Amino acid sequence: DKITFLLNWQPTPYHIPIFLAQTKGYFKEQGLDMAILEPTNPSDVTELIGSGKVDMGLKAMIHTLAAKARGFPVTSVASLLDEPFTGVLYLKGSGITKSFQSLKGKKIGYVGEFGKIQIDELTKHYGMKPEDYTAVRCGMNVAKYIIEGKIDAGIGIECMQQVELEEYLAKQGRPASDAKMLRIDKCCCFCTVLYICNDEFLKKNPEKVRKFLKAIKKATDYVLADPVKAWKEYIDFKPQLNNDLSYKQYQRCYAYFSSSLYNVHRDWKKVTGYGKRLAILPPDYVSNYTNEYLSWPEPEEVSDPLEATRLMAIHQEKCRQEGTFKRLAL
Amino acid sequence: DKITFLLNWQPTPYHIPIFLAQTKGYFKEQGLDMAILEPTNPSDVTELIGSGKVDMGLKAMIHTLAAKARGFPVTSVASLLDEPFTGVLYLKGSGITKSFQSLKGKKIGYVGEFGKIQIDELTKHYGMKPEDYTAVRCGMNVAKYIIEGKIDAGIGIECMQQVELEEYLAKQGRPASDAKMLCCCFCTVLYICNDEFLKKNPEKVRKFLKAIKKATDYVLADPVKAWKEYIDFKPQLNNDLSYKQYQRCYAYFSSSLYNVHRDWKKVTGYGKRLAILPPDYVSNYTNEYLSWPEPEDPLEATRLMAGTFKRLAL
Ligand SMILES: *Cc1c(COP(=O)(O)O)cnc(C)c1O
């Protein structure tokens, strides 16, 4: 009678609120017995949770959408990481440029099936065809394969893959600015990371989920309030994250953590749109999320979302060169 | 309709045969879709597999025995790592010595549950009581906590924890010999199934072990190419520590995957004496799902076993 929680990824700096809810005894104090699991292949995640083999976990906004469409009943009950910049990453002199036309004849890596689906469709809007470029499945190793020259560019998150590149560049004495991203946003909300449940599990255990999120909230607060003490506890438990790369990633993640855990309606709306257009989702498809199991007031919708996004881009650039923990102010 | 396989630990060098069976397409070529999972806490493992939430996994012989006793129906269907030396590891100048009496007043780390039970019971055979010593649960971090001085000694495997200590010693300029250890079959690592799953899918398990066998062969035949593939997929293992661990593991890999009857017999005994197992308890393993012939002085082989890749010769 343990509850299974399956991450989207190998342990990352942004899983901290979950591991801490464990180590600090927050889950225990709620009468929950959580069995946190890590996947070897993110591709396995939605299917396992949808099929009820696993009770809860995390995945990106899009995959959560595509999961129900593809027949796996999952519902997003909370939000972990909000709108992290996603895009095609590449090193300067790849030789790739700001023009999506440079992707011609290049090997471009992706993790998920959907990353291919995304690139495949972008090629049409720029005159080229799949395939005037080679798509390579790289799973959790996109950045790594970039650095080793097995691919020319690949899909990733600004606060994970991009950092891994910058740290590599620092070794080569190159400047961090040489790590570049063609943003798919320029709705970067596709890679928002969500707390998801099996629909059936949620139906039968509403109160346990509510309690789960209470524990998650308590830890999320701690992490945002005192990121440094938090980080020390985290890496004491998960030493594989006790390196400089992981810490820099952690700092870049700080500004993207959701403080409220609320699903953002606007974002879901946008991505569901994207989803229908890409043919990933049926015409009558309905967004599979809910804020019902959150036990604190919803925050006010961001007044000007597109300015907050270009403000974040700046904020994150400052984080890179100052090495700080600051929340984006509005 | 994926099959879930849950490892006993974070990815380790000795999981190589499984990951390779995945990356090399051996599972695929058997029409199996395996979802390999890694636990955050080894202790969660047998309960998850026993309860059917997870189909298959790895766990150590003692755990697998105690699992059925404790009400979780699992069956060992094959063997991954045979009789790795297990014991209490400590650094010279701990100050701990060959005499178990030195454990008095020391902080002693154990991984989850069974280690405390083991130490607790050893203290009686040497005149001391639980607790003339402090037991500390360390999970997958025993060696790490030893190095940092949070504990004085802790329970571990010669080819994993001990190596982690030796590598630390090399950094301090100390000699490897300064890493010391006080039926070592209790920590044999097994391929286990949920009893119900095995009942309903006998042929898939048989095919699973075929894939595992193919990869195990490759690993033993050409350990170096194997290792390169493994760490290409799992970069966290691409370091010198992991490679040294890998080399120490090489001699312990089971080439045949067969459960060893003698070993199970011994540990079941141990199990009953420790009260972990009921009096009428019956060993929960089987070689039925292996599809190749079973192989033919155990105590001399053990003292014979005590930077190369060589199999122990007999
Ligand atoms: C479960 C496990 C352990 C330890 O748990 P204890 O109950 O303390 O023994 C140790 N090693 C492996 C490989 C395990 O799977």
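Here chain A follows Swiss-Prot for its numbers: 4-189, 195-338, in order, are the residues you see.
Here the Cβ of each residue, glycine as well, is placed from N, Cα and C on the backbone.
Per Swiss-Prot, the feature active site maps to A:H66; the stated evidence is a curator's inference. Of all Cβ atoms in the shown protein chains, 26 besides its own fall within 10 Å of the Cβ of A:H66 (active site).
Long-range Cβ contacts of A:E116 (pyridoxal 5'-phosphate binding site) within its own chain (separation 6+, distance under 8 Å): A:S46. The feature pyridoxal 5'-phosphate binding site is assigned by Swiss-Prot to A:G115, A:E116, A:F117, A:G118, with experimental evidence given as support.
A:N11 to A appears in Swiss-Prot as a mutagenesis experiment; the accompanying note says: Unable to sustain growth in thiamine-free medium. Note: A:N11 (mutagenesis position) has non-local neighbours A:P42, A:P45, A:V48, A:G60, A:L61, A:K62, A:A63, A:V201, i.e. same-chain residues 6+ apart with C-beta under 8 A of its own C-beta.
Under its mutagenesis entries, Swiss-Prot includes A:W12 to A with the note: Unable to sustain growth in thiamine-free medium. In the three-state DSSP classification, A:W12 (mutagenesis position) falls within coil. When other Cβ atoms within 10 Å of the Cβ of A:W12 (mutagenesis position) are tallied across all protein chains shown, the result is 18.
In Swiss-Prot, the entry for mutagenesis A:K62 to A states: Unable to sustain growth in thiamine-free medium. The structure shown retains the original residue.
A C-beta separation below 8 Å, combined with a sequence spacing of at least six in one chain, links A:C195 (mutagenesis position) to A:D188, A:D275, A:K278, A:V279, A:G281, A:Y282. Swiss-Prot lists A:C195 to A among its mutagenesis entries, and the accompanying note reads: Attenuates the coordination of ion and is unable to sustain growth in thiamine-free medium.
DSSP classifies A:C196 (mutagenesis position) as helix under the three-state reduction. The C-beta environment of A:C196 (mutagenesis position), restricted to residues of the same chain at least 6 apart in sequence and closer than 8 Å, consists of A:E86, A:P87, A:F88, A:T89, A:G90, A:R186, A:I187, A:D188, A:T317. Quoted from Swiss-Prot, the note on mutagenesis experiment A:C196 to A is: Attenuates the coordination of ion and is unable to sustain growth in thiamine-free medium.
A C-beta separation below 8 Å, combined with a sequence spacing of at least six in one chain, links A:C197 (mutagenesis position) to A:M64, A:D85, A:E86, A:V272, A:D275, A:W276, A:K278, A:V279. One mutagenesis experiment named in Swiss-Prot is A:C197 to A, and its note says Attenuates the coordination of ion and is unable to sustain growth in thiamine-free medium.
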Least Cβ-packed of the binding-site residues A:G115, A:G118 (other Cβ atoms within 10 Å) is A:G115
Surrounding the recorded pyridoxal 5'-phosphate site, with Cβ no more than 8 Å from the Cβ centroid of A:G115, A:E116, A:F117, A:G118 and those residues left out, we find A:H66, A:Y113, A:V114, A:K119, A:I120, A:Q121
Counting other C-beta atoms within 10 angstroms, the emptiest spot among the recorded positions A:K62, A:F117 is A:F117
A:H66 (active site) sits from A:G115 (pyridoxal 5'-phosphate binding site) (Cα to Cα, rounded, in Å) at a distance of 9
Taking only the CA atoms, the spacing between A:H66 (active site) and A:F117 (pyridoxal 5'-phosphate binding site), expressed in whole angstrom, is 8
A:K62 (mutagenesis position) falls, by DSSP collapsed to helix, strand or coil, into strand
To the nearest Å, Cα A:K189 and Cα A:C195, with 5 residues unmodelled between, lie apart by 8
Rounded Cα distance, in Å, between A:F117 (pyridoxal 5'-phosphate binding site) and A:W12 (mutagenesis position) is 16
